[PDB]
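Here the structure is laid out as structure tokens; the discussion comes afterwards.
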Amino acid sequence: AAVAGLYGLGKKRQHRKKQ
Amino acid sequence: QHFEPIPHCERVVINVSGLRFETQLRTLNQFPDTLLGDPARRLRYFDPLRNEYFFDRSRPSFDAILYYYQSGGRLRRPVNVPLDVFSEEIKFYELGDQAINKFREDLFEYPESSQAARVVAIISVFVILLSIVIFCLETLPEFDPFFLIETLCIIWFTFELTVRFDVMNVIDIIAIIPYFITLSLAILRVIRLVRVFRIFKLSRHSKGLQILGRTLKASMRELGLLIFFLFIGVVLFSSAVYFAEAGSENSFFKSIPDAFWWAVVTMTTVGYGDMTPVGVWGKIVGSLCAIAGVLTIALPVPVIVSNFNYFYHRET
Amino acid sequence: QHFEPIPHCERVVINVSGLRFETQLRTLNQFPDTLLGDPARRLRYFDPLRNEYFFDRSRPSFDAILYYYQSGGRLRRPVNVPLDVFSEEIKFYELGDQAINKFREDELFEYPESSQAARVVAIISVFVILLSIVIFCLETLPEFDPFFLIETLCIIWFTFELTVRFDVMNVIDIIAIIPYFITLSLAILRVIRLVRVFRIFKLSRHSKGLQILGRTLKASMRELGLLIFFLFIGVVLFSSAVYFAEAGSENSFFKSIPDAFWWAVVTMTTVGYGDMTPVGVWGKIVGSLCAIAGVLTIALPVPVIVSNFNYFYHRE
Amino acid sequence: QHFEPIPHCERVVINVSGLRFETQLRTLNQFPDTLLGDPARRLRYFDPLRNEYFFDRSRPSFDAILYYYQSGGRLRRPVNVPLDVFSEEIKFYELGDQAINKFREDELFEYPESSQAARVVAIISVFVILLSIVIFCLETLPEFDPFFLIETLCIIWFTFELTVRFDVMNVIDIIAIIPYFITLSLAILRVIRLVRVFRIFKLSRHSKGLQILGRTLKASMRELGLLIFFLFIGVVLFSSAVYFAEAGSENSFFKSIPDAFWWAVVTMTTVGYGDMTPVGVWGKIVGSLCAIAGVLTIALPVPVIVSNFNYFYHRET
Amino acid sequence: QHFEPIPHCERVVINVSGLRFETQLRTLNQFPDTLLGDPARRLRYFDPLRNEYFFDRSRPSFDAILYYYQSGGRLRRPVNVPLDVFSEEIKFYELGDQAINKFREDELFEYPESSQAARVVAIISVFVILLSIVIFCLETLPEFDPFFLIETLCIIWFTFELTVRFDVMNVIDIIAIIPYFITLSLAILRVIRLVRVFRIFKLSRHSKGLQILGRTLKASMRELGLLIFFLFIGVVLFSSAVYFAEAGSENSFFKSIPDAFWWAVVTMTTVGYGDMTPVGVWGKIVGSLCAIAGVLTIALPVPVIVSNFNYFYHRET
Ligand SMILES: [K+]
Ligand SMILES: [K+]
């Protein structure tokens, strides 16, 4: 496939995932 | 839009277990009822020695509770606490059933299985599977014995439907309409095809199938966008590949519609098979078609994926 | 770069509903105008009894407001509050039209507007575009005046709309009608009859999602170029490898490295070549490596484009 | 469910390095033992001059500590600090082994060792496993005693290792040696020769990634079943549609609905069927729909499986 | 591991613009130098009237600064502020060059440059590399001295650039010119005419994305090995299954398990084998299982490499 998985359910600069 | 209070009667102090809050009394007066809105439900928490409001509860969650008074109708949960604790904090002050519902939005044994209907359900699942098997087997070249099982399955289906009496009922009706129809060959082929809809009766018994249905209902727009992108790509690349090969003798593609299928099996990376009789320009067009197909499939699908993931975790 | 104040005249206290802030007046006087910059707009909130500034508002959002004075020009939204509260909070103090505008970037004539019962014009235009596409595809069929009349009616409608209207939309509008007027070596004829397909892009003015796709392409041109570069590198490398794996065998499947290019593509994008038997063991190993590397090089750059498309779609 | 105390005995103040906390003594007395639960372990931190509890440690993580007393048994780490700081934060107050253990779930025998003399045994074992796999795949060749000796040496080594050792690893080891002893209807012979391939799974004992894959499969059995169910639904539906599209045309490509199943599969997974010419326009439309729906149905459940694999992989490292 | 101070000399108060911090002087005594470590660099901030330390700076970021003293060696940026502001905060107090450096890791000779006269040299090198690749591809054509002159001009330019310049870049530059001088058993000839393709890797010096890809591969070599291992296991298993499905059938499509190996691959990667008719029902079932397992075993390892590439690409810009 090409999606290879999720996009992270949100990708913003200084996102809460990276916080 | 919500209304915020403006300064200039007397200001009161709130002590949430050491976190001191000071607000105008008019701000607390804005919302009637509620623990802090009226003096009747808050006089117990008064401290005569300190003239302070003492609320020995979670400190970080009082900011949102006060902000509801501050914003005069806007209640948003800050990202510092789980949702479980916030639901408990809001219930303490009794903000109001209508206010809590905003964040909420943020015989007959067949539906409710209770011991004995836990079997009826398994019999229904077995009968649905048996009907599917009979359908597939009777389509075989090697093949009354199938008709008897089919009519037994239909009798069970209609018995369940008539005892029961959205979309489940519609599917149940559709699963038995073609059998009663049999009691231009294009119509016959169409009804024999729509006989396959009995496979969707597993939605009543499969939790994942209902999740998929809800995901489709939620992301109809994204599905339409994906179909539109695919259609545009197919038209463009089929036209390009047809015009890249029209000038050669014994052209592989007779017309642009004849190339449509090819375009599809190149955008979805299914593959067409034989590809030799197409020249260099056709090969370049095919490479571009493959790349654009990967992009146009990877673009909108993750939104539907996200919707399905959310619905799956909400169910469990 | 921004400048911050340094200590050594008098300090003042700011009470944001119980959250006391103490800052040097030199910091407060750094920015002229504004609610806190000048004494005229902040004397109203002064408390003569306690010599304190009272601002009965959202406590957690004042940290960014003070930090803007602290950093002397840097205003960043902390990740603790929704966007709605921050936008309203900054408007309360009137930080400045330029300051708020800078933060915004951190995150007849009836045709263009589909209002005043002009949606009928839009649906007629969409129907004409679809009819033109269908007529083009059907006239490419081998089975075929009747098509020319419909095509020229569509061209008259398109040119009437373009002339009454008078960016990329206008360029597409012009290109959609150039080839018809051109026809009033055969390679140029083939090119113009191919570029006639650009009428499919006329749906951009009416389809919101296709504009999102165009904006995503504009934003991720760099990633698209990187993906094309990676695909070219992989195709060249694996085509050379597979061709040299068959050099020593008679009746070679691939006559030359360029001949293998197409094959590499359908292995890099996992589309499929079809017949694969006359390839030896070394060619099969090279093909497996090509498939894996193509999967890798396709999966590497597509998430960026997917994220851009998702961001644009959910911002729209 | 947890119980929270309600107000009306004496109130005390807690000073976490300047961050003042005020809490009723009844809330503090709810939990016995612990640094703050009993006067024995908290009188040392008393300040006679100010009548205050002084705790010169991390300010932001004390909110969860007090909330544990506030909720009377509910302890969750707020998302403002790393896990390392919060893990050591609890150990200071000694809330209890059971409380800490509950939070943990919120986020000869010379062979099973890593000694210098044990790595050689491991490398010999993995070499023997690889040699057995190679011998299998070579003895299946058309061109072919020499293989039997190598196979019996590998079997002897496997039995010796199993006997020295004496879940699922032992089951795999048993299966890897059963067929050789079995040889000492042709369908049974074919089945045993097929199950001989399970020797490849013995690499799980020596491969860290393979155990991660096994744990991921065990965790996501439900998602795997959902994916299989969706595939089955799609295959049945699209095979039936494509068969009935060619019902009215002579020389039908698909003789029956089951015959089309394979086709449906290699269209849902985008593998590809190959020749497609004798199929009419309706069959092509059904095939396009099948390809799109297969892409969607294979894309839907795999995020959960890959997230589980990511979680297990990062937990291992 | 870090050491935390314990209570029982004098306590001091820190007023970070209204946020009062109270800590033991021993905690401030733990780290020498620094603005707060020694009286010399902090006396200016003392307030004689209030006996307090006043720092008119950011309030939310002082918690990490105090925790460095609190934890005695641990500095973690709390997730409430961007890295830009926190980088300036640590510089204000001058925690120490070693402390700041440790946190950094937590998150003529004109040819190797970019000036007005170096740009033309770079564009010339890129053009020469592209020309060499084109000459290679066209000299492999069946329709064909004229190519040798262009080849030797490219080689002279390559060796001139290498000599002027004088890791991995120099290795690639060397390998790009070894085969030309080698020419001055046909297996070695085939190997050298194959390794001539390495000239295409010289574009790394001029392409920023290619270096990002190389860094991603270096970082995720472990994940690449895991993916290769999973593919090998799946190929062996499914080749064995599909071969033994046709073992008892006459006119078997697959002669041996290695013969089926290729098939397995083009089913795990969903490339497609092509003709599939002569395979029976059991072979088709095995093929469907192989397709599903290949989808799974490809979707599992790739996202880690995807994350590494995204991180490197966004760190570059
Ligand atoms: K594919
Ligand atoms: K394929």
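We're sticking with Swiss-Prot numbering for chain D, so the shown stretch reads 84-91, 96-194, 216-252, 277-298, 310-327, 357-489, in order.
According to its header, this structure was worked out by electron microscopy, 3.2 Å.
Backbone N, Cα and C atoms are what each Cβ position is placed from, and that goes for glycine too.
Counting only same-chain residues six or more apart in sequence, the Cβ atoms lying under 8 angstroms from the Cβ of D:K178 (variant position) belong to D:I187. Under its natural variant annotations, Swiss-Prot gives D:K178 to R the following note: In RNA edited version.
Under natural variants, Swiss-Prot gives D:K178 to G with this note: In RNA edited version.
The note that Swiss-Prot attaches to the natural variant D:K178 to E is: In RNA edited version.
As a published mutagenesis entry, D:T248 to I appears in Swiss-Prot alongside the note: In mns; flies display reduced sleep. The Cβ of D:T248 (mutagenesis position) lies under 8 Å from no Cβ of any same-chain residue at least six residues away in sequence.
In the deposited model, 21 residues between D:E194 and D:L216 are missing, and the Cα-Cα distance across the gap is 35 Å. No coordinates are deposited for the 29 residues that fall between D:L327 and D:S357. The C-alpha atoms bordering this gap are 16 Å apart. Gap in the deposited chain: 24 residues are missing between D:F252 and D:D277, whose Cα atoms are separated by 10 Å. Gap of 11 unmodelled residues flanked by D:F298 and D:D310; Cα separation 13 Å. Measuring straight across the break, from D:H91 to D:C96 at the CA atoms, gives 8 Å, with 4 residues left unbuilt in between.
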